Amino acid sequence: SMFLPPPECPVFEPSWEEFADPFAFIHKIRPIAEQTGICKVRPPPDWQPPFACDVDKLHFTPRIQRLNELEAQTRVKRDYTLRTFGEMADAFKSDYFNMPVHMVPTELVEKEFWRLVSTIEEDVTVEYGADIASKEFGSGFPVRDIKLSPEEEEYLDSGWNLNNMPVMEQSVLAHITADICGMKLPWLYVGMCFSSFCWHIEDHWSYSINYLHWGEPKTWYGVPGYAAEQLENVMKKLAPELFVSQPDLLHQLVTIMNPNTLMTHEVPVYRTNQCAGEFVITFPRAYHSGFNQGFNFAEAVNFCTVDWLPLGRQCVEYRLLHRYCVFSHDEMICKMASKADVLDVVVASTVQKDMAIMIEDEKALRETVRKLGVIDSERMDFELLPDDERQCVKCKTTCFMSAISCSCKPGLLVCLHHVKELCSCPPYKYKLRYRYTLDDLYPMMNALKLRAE
Ligand SMILES: Cc1cc(C(=O)N(C)Cc2cccnc2)on1
Ligand SMILES: [Cl-]
Ligand SMILES: [Mn+2]
Ligand SMILES: [Zn+2]
C-alpha cells in the first residue's frame, strides 16, 4: 500500500584476500550481481581510507532540483562551502520532519520521498553538488602532491581508490589517449535529504562504482541489464517527452519514476541503502536511480573491464538511435592493438576477439559501398579530427575506421551505413576515407594474438 520496497540487492563482504584486486573480485561476483544490476560491497573492517578536508575552503556551485515524478530533468550541467551546504541540508531535513536527523528512520524517508514526488500540490525543491574533481574541489581519496601522513600513503595506490580505477592494467578505458575527462575522472556528489538521481544508464554502457565517504545513507534502485529495454518501453509509454531526439550529450533527458510502477510492469527492481564506507557497483546497461537520506558526500567513477568489450560494441550500434558517442570504440580497440606488446595478456586476448569482429564488419561495409559506385579513396587520420568534425551527418556516430566524403559538401561525413545521406551528387564524386587498409589491420590483430599467446 502506497509503497512496497523492492527486494534487497546482493551485499558482498570480501576478505582482505578477495578485496586485494577489485577487477578479480568484480569478475567473481559478476554472475550474481549482473542478475540484479547493482550490488553493494562492504570493504574489510580495517580498510578505512582517511577522509580529511576543510569544510570552509571547499566551495561549489549547487544545482537546483524539483521533485516531481515523470517530469523531465537534464542529466548534467549561488555558492556554498561544504559547511554552509551542510548547515542548510541539516536544517532542511530537521524542519521537514520536526525531528533530529538521526531519529528519522530510513524506511520513513523512502516512503515520504515517493509520496512527495507523486503529489502534484507539493512543490519541494532541493539542492545538491555534482562536479568532476578539480582544484576548487578535489577527490575524497588521497592523491599525490602537501605532505601525506603514513596512513594516507597506505591508500594512495589502492585498487579501490577511485582515482586509480580508470588507469589499472585490467581496465580498457585507460590508454584511451582521446579526451574523455567527463567519464574517466571521478565525480564528486554532495547530497541532502531527498536530492535524487534520475533513472539512467552509464555512457557506452560502462560499469560504475560509487563510494560513500561519509554522511547519511544513499538509497538505490537498480534494474539488471537484461531488462533495460523492458524498462525503456514502460518509460516510453508513461513519458514519451523523454524520448524525442536531442542535439547532443549535454541534453539527455531523464526522470524520477516509482520502482513499483516498473514492478507492476514486470520489470525486476532491487534496492539498497548504501551507508558510509560502502561501495555500490552498477553493471553494464543496468538502469539505476535513487535519492539521499540526508547530508552526505560520495565519489564515483565509470570503468570498463574485458567483460564489457563486446557490450561496448553493441552499445555503439547509439547508431540506431542517432545518439552521440563520447568516444570511438574502434579507435580505442586500434589504440590497444598498437600497444599490444605492453598489454595485459588477458586484455590482449579479449581485444583480439573484438578486433576480429570489427575487421569482418569493416570488410563487408567496404564491399557494399564499392558496389554503390564509390571508387576513389584516400587514407585519413580520423583520430586527429575534433569529434564534432567526424560525426556521421545522419546517425551522429563518431567515425574512425572509415567514412564517405564529397567535394560538393566540404567537411561533411557519413559513416558507411549512410552513404545515401551525404548529398545529391553521383557516387563517383564520393571518396572513401579510411584509417587503415585491411592489410594494415591483420598484422595489428596478429600482434595481439602473439601477446595473448
Ligand atoms: C538532476 C539529476 C542528476 C542526476 C545524476 O545522474 N546524478 C546526481 C549522478 C549520479 C549519482 C548517483 C549514481 N549515479 C549517478 O540525475 N538527475
Ligand atoms: Cl511533487
Ligand atoms: Mn550512474
Ligand atoms: Zn551513420
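Think of each number as a place in line: the chain as shown, counted from 1.
The backbone N, Cα and C atoms fix where each Cβ goes, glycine too.
Cβ atoms under 8 Å from those of the domain 'JmjN' (9-50) belong to residues 141-142, 149, 151-152, 155, 158-161, 165, 168, 170-171, 207, 220, 222-227, 268, 270-272, 274, 277-284, 286-288, 305, 307 of the same chain, restricted to positions at least 6 beyond its ends. Annotation source Swiss-Prot lists domain 'JmjN' at 9-50.
Around the Cβ of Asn210 (2-oxoglutarate binding site), a 10 Å sphere holds 25 further Cβ atoms from the protein chains shown. For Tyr128, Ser208, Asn210, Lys218, the entry in Swiss-Prot reads 2-oxoglutarate binding site, with the evidence type similarity to another entry.
Record note (Swiss-Prot) on the mutagenesis of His200 to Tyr (Swiss-Prot position 499): Abolishes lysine-specific histone demethylase activity. Within the same chain, residues at least 6 positions away in sequence whose Cβ sits under 8 Å from that of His200 (mutagenesis position) are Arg75, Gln252, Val254, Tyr287, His288, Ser289.
The Fe cation binding site annotation in Swiss-Prot covers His200, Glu202, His288, and the record cites a curator's inference as its basis.
Unbuilt region (6 residues) between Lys77 and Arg78. Cα separation across the gap: 14 Å.
Less than 6 Å separates the Cβ from ligand 3 in the case of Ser208, drawn from the binding-site residues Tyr128, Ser208, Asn210, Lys218 in sequence order. Cβ environment of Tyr128 (2-oxoglutarate binding site): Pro62, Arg63, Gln65, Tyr189, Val190, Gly191, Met192, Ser195, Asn292 lie under 8 Å away, each six or more residues apart in the same chain. The residues near the Fe cation site, meaning same-chain residues not in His200, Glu202, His288 whose C-beta sits within 8 angstroms of the mean position of the site's C-beta atoms, are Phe197, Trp199, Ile201, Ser208, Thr282, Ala286, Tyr287, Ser289, in sequence order. A gap of 2 residues interrupts the model between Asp145 and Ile146, whose Cα atoms are 5 Å apart.
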